[PDB]
Amino acid sequence: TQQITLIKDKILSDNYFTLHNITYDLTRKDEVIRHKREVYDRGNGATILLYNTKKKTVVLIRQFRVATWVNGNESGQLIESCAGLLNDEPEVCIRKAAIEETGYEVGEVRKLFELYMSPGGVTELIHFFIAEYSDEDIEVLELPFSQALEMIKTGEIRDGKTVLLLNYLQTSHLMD
Amino acid sequence: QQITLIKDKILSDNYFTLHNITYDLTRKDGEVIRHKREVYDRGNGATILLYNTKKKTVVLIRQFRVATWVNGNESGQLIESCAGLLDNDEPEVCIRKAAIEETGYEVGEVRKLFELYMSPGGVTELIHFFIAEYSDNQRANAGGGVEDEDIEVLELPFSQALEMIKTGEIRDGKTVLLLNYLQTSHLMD
Ligand SMILES: [Cl-]
Ligand SMILES: [Cl-]
Ligand SMILES: [Cl-]
Ligand SMILES: [Mg+2]
Ligand SMILES: [Mg+2]
Ligand SMILES: [Mg+2]
Ligand SMILES: [Mg+2]
Ligand code: NA
Ligand code: NA
Ligand code: NA
């Protein structure tokens, strides 16, 4: 792979987000192979799990996701951690989203990592955060952390980033 | 919440399909609200983490990912768990095949963990997650992927894979999910 030379970037759709057909020469460890790859750029995002160490609860959201609705999610409804697309800086973005989606204006946030979520053909990078909490088309779900972790096992929670956050919180010992 | 499809426009359909979907969603109170969303359908896939309890190692892979290269990954190389699109195979048949094709290991027993939507804002993709123990005597070839692919196979201490999440050397959603599931399982203690 090491040597990469861009040959062509063709826009297949710029309706709002952008789909590309990208051609690049790749030099195999062994030999020059020309790859043609479809790449979808819907920009980057951030997500945040809200947790309360006193009550032992977490705050998640439930909303209709049409992309799950066309792909085996019968009602389209999906339980997720609070998230939003980023022009804002990650921490600026996620503080907006927290107020706008959950109603909590949160103090200190803790950043976990930045992960590409679907690198086969989508650019999307997600900024992951957690925050303590106190005091739309989106339902705010407050639930016991113990119930949320169990919802991962039954398949009631079936969102990538949401599982990643909940597992981090579990491994952090913050709720112990 | 009543949902009704109004219009499904095909924006692109070379092999995978990009849609622009207009839909009506009924609120609490009974009010119908029209929305429009782009939906990218690349189909579903499966992924597997291979682990070895004697050597305390995992097998991962490294390949060029253009989607990351255009978005902050300087070399475009990404460390990932072995994975492939279902491609009209059932998840376990898919993942057993991808494991030998990409890593060279022919695996025995697998454990299904969960099935997760990875990017549900505008991407259809559901990923079936697997783990399996591997043994050195189960390696029939060097792997490397198929067709135009150039996949590098990585075998490393599990504790070093975990270390790499913190340093950003591993920064792939499905891979971190698996490494963390393995950490929590105690299988590697
Ligand atoms: Cl329906
Ligand atoms: Cl409701
Ligand atoms: Cl580039
Ligand atoms: Mg949102
Ligand atoms: Mg693959
Ligand atoms: Mg194949
Ligand atoms: Mg191909
Ligand atoms: Na492609
Ligand atoms: Na893929
Ligand atoms: Na490669």
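Using the numbering of Swiss-Prot, the residues shown for chain B are 3-191, in order.
Method reported for this entry: X-ray crystallography, 2.1 Å.
For all residues, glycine too, the Cβ spot is worked out from N, Cα and C.
Neighbour density for B:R39 (GDP-alpha-D-mannose binding site): within 10 A of its CB lie 17 other CB atoms from the protein chains shown. The GDP-alpha-D-mannose binding site annotation in Swiss-Prot covers B:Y17, B:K38, B:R39, B:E40, B:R67, B:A85, B:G86, B:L87, B:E104, B:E127, B:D150, B:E151, B:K176.
For the mutagenesis result B:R44 to S, the note given in Swiss-Prot is Decreases catalytic activity rate by a factor of 53 and substrate affinity by at least 2-fold. When other Cβ atoms within 10 Å of the Cβ of B:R44 (mutagenesis position) are tallied across all protein chains shown, the result is 20.
According to its DSSP assignment, B:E104 (GDP-alpha-D-mannose binding site) is helical. Neighbour density for B:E104 (GDP-alpha-D-mannose binding site): within 10 A of its CB lie 25 other CB atoms from the protein chains shown. Annotation source Swiss-Prot lists Mg(2+) 1 binding site at B:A85, B:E104.
Listed in Swiss-Prot is the mutagenesis experiment B:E149 to A, annotated as follows: Does not affect catalytic activity rate and substrate affinity. DSSP classifies B:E149 (mutagenesis position) as coil under the three-state reduction. Within 10 Å of the C-beta of B:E149 (mutagenesis position) we count 6 further C-beta atoms, all protein chains included.
The note that Swiss-Prot attaches to the published mutagenesis B:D150 to A is: Does not affect catalytic activity rate.
Around the Cβ of B:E151 (mutagenesis position), 16 further Cβ atoms fall within 10 Å across all displayed protein chains. B:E151 to A appears in Swiss-Prot as a published mutagenesis result, with the remark: Decreases catalytic activity rate by a factor of 4, but does not affect substrate affinity.
For the mutagenesis of B:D152 to A, Swiss-Prot gives this note: Decreases catalytic activity rate by a factor of 2. The structure shown keeps the original residue.
Experimental mutagenesis at this site is recorded by Swiss-Prot as B:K176 to A, annotated: Decreases catalytic activity rate by a factor of 820 and substrate affinity by at least 2-fold. Spatially close to B:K176 (mutagenesis position) yet at least six residues away along the chain are B:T49, B:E82, B:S83, B:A85, B:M120, B:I129, B:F131, judged by Cβ distances under 8 angstroms.
Residue environment of B:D150 (mutagenesis position) contains 12 other Cβ atoms, counted within 10 Å of its Cβ in all protein chains. Note: the CA-CA distance between B:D150 (mutagenesis position) and B:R39 (GDP-alpha-D-mannose binding site) rounds to 33 Å. Comparing B:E104 (GDP-alpha-D-mannose binding site) with B:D152 (mutagenesis position), their Cα atoms are 9 Å apart once rounded. Here the recorded positions are B:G86, B:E104, B:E149, B:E151, and none sits under 8 angstroms from chain A, going by CB atoms. Cα separation, B:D152 (mutagenesis position) to B:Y17 (GDP-alpha-D-mannose binding site), rounded: 21 Å.
Looking at B:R39 (GDP-alpha-D-mannose binding site) and B:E149 (mutagenesis position), their Cα atoms lie 34 Å from each other. DSSP classifies B:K176 (mutagenesis position) as helix under the three-state reduction.
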